Amino acid sequence: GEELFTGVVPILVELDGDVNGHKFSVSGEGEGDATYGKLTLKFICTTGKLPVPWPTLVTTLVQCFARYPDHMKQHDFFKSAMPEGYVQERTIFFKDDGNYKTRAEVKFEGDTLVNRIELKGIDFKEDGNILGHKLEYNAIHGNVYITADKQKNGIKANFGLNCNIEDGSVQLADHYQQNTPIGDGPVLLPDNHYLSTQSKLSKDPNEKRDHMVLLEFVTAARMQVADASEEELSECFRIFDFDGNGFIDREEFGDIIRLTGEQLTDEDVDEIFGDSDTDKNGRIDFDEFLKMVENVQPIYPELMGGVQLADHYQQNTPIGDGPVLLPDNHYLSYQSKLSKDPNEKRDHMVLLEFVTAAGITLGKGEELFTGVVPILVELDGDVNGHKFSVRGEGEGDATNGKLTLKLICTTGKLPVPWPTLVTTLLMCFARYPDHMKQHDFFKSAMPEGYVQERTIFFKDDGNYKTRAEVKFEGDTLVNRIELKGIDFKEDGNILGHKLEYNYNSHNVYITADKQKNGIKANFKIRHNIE
Ligand SMILES: [Ca+2]
Ligand SMILES: [Ca+2]
């Protein structure tokens, strides 16, 4: 016990850095107010031009200023180590680039809180997104998951931080953190929890040097099921239970836990599954899931926090009278990269989709997709009376389950966010493994093609109804769509444009519909809000 953080405390930050031999120094000053979770800092590069983007360094450049609510004061390791302070060490893995390693001492000198850091970066690409300065200068946010490290009298933390790339895509930085106290005195060791962190980056008009003004909020939180509605907990469970049978099995848990962060091995996954399946029946029931949400703090905040759910109900029917393949149950694993063509002036979306068939253990018109195949996409839509059109082109590569599209709004400004149309705007380009080729309805209906219909239910907002014909005209695969949307809120997340420009991974669970000579599927899409 000793909260030197009752009122407003002055901060000093000093960083000495070396990334791929490019050395630099940063100095910062400002103030922290713990009782709100508020930091205000200005940082100067004192060595001229900073050889990495400012937002890569935000996390390195004072978690002692977090606001711990009254029910969590006994979980604040950071303040408990003051005034002698703590060592903070990290490794930060930039996906498809290099890594930073950092060591800092955070402590009081007089009445000023000081963060002193050495940072070493290696194996960066000289023209990747970091050394090539291809990151936007925006705002970053995330949740820092804290667990006790009893053996060092400290804490560990892990989190994935996303920063926007200039092309509209998203750069992942995987953080592994360790804190240990400098002095010998007692410290608070916490239950599992997280810091909700928002960072706002701006410039000072009156500063010539390379620099960053930072406004940051940090709030401690701990997920408790008692703080969520039956509806919210049901939804969360259904993300996991994507085959709809009412229980979570090991294959399901595998895929869906890996959406909470990139940091889990097959063994971590076996361990959490084993610990959550309290009666050892090989499935996680609803009650077991409730306790697993408190035990594994990332589950709810990462799957459902700041997320607009979109419930998809889908049906596919052949256009021709020819024989088709009606599959056994299975799913399509989807990953999606959204970006922007820097030379297109119209409102548009570049969409890259990776699609592979899974979920059956090894335990005719396919020939048309051997084959890089050109695509045409045409959508005409009406949402709450707002008319629009999209027209696009690209290519599908079935054997790598890859497709690329550029999609243009030809009616000016698109009155809904582009991500709400991703599922509407080519399942025939899935890669079906060799043991599942007899389960690929989509290719089997080509060249005459299939009708794809859906209803999409945006939680606490309106719905889209869609009908598309997917077929070959010549050597071009064509998706033609009508969409009708009703009962949207004019300032909800769709018509108010409050959805981020990125996309999560999802599994589409497919079952046969023998009575229609087709298939159906239902899946939940998770759209990030802001
Ligand atoms: Ca299930
Ligand atoms: Ca069980």
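All positions are counted from 1 along the displayed chain.
The way this entry was determined, per its header, is X-ray crystallography, 2.5 Å.
Every residue, even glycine, has its Cβ placed from backbone N, Cα and C.
For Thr197 (mutagenesis position), the same-chain residues 6+ apart in sequence whose C-beta sits under 8 angstroms from its C-beta are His141, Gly142, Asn143, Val144, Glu216, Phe217, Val218, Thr219. When secondary structure is read from DSSP and collapsed to three states, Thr197 (mutagenesis position) falls in the strand class. Under its mutagenesis annotations, Swiss-Prot gives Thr197 to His, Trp or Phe (Swiss-Prot position 203) the following note: Results in significantly red-shifted excitation and emission maxima.
The number of other Cβ atoms within 10 Å of the Cβ belonging to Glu353 (mutagenesis position), over all protein chains shown, comes to 22. Listed in Swiss-Prot as a mutagenesis experiment, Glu353 to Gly (Swiss-Prot position 222) is described as follows: Suppresses the 399 nm excitation peak, leaving only the longer wavelength peak at 475 nm.
DSSP gives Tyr503 (mutagenesis position) a coil state; it is part of no helix or strand. According to Swiss-Prot, the mutagenesis experiment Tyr503 to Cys (Swiss-Prot position 145) carries this note: In mut1.9; shifts fluorescence lifetime from 3.03 to 2.74 ns.
Record note (Swiss-Prot) on the mutagenesis of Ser505 to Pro (Swiss-Prot position 147): Increases fluorescence at warmer temperatures such as 37 degrees Celsius. Cβ environment of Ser505 (mutagenesis position): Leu259, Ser333, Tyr334, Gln335, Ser336 lie under 8 Å away, each six or more residues apart in the same chain.
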Neighbourhood of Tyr503 (mutagenesis position), C-beta criterion under 8 angstroms, separation at least six: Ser336, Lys337, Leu338, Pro419, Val422
